[PDB]
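In what follows, a structure is listed as structure tokens, so that the remarks can point back to it.
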Amino acid sequence: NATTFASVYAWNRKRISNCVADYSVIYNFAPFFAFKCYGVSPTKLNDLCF
Amino acid sequence: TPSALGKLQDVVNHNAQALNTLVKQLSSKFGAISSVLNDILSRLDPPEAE
Ligand SMILES: *[C@@H]1O[C@H](CO)[C@@H](O)[C@H](O)[C@H]1NC(C)=O
């Protein structure tokens, strides 16, 4: 919800730590276009850690 | 004598050395995302974890 996204050649890289990764706050924005995960499963992202 | 019983020592060493290598290769991840069966099951779905 930053309302401003960078270009593809100067893409931003936000670092996240010291917080609970509640991915339930993602599925209330809007019907997405693609959620093709890699290396993990879209369902089991809750109980995992990073 | 330091090693007059080397034959028995070589016998008791070859058994433990080969057995420790079997435990060593248990932590080896053969072309997988993880070597622990609990880690793969916690990250991927059954059709992808197989
Ligand atoms: C994004 O931020 C705006 C305010 O800047 C807010 O009104 C809006 O509800 C936010 N979007 C979501 C999905 O919460």
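The residues of chain B that appear here are 941-990 by Swiss-Prot count, in order.
Every residue gets a Cβ built from N, Cα and C, even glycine.
Under its natural variant entries, Swiss-Prot includes B:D950 to N with the note: In strain: Delta/B.1.617.2, Mu/B.1.621. Take the CB of B:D950 (variant position) and look out to 10 A: across all protein chains shown you find 11 other CB atoms.
When Cβ atoms from all protein chains are considered, those within 10 Å of B:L981 (variant position) total 13, not counting its own. Recorded in Swiss-Prot as a natural variant, B:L981 to F carries the remark: In strain: Omicron/BA.1.
Quoting Swiss-Prot on the natural variant B:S982 to A: In strain: Alpha/B.1.1.7. According to DSSP, B:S982 (variant position) sits within a helical segment.
Counting every protein chain shown, the Cβ of B:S982 (variant position) has 16 other Cβ atoms within 10 Å. For chain A, the nearby variant positions by a Cβ gap under 8 A, listed in sequence order, are B:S982, drawn from B:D950, B:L981, B:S982.
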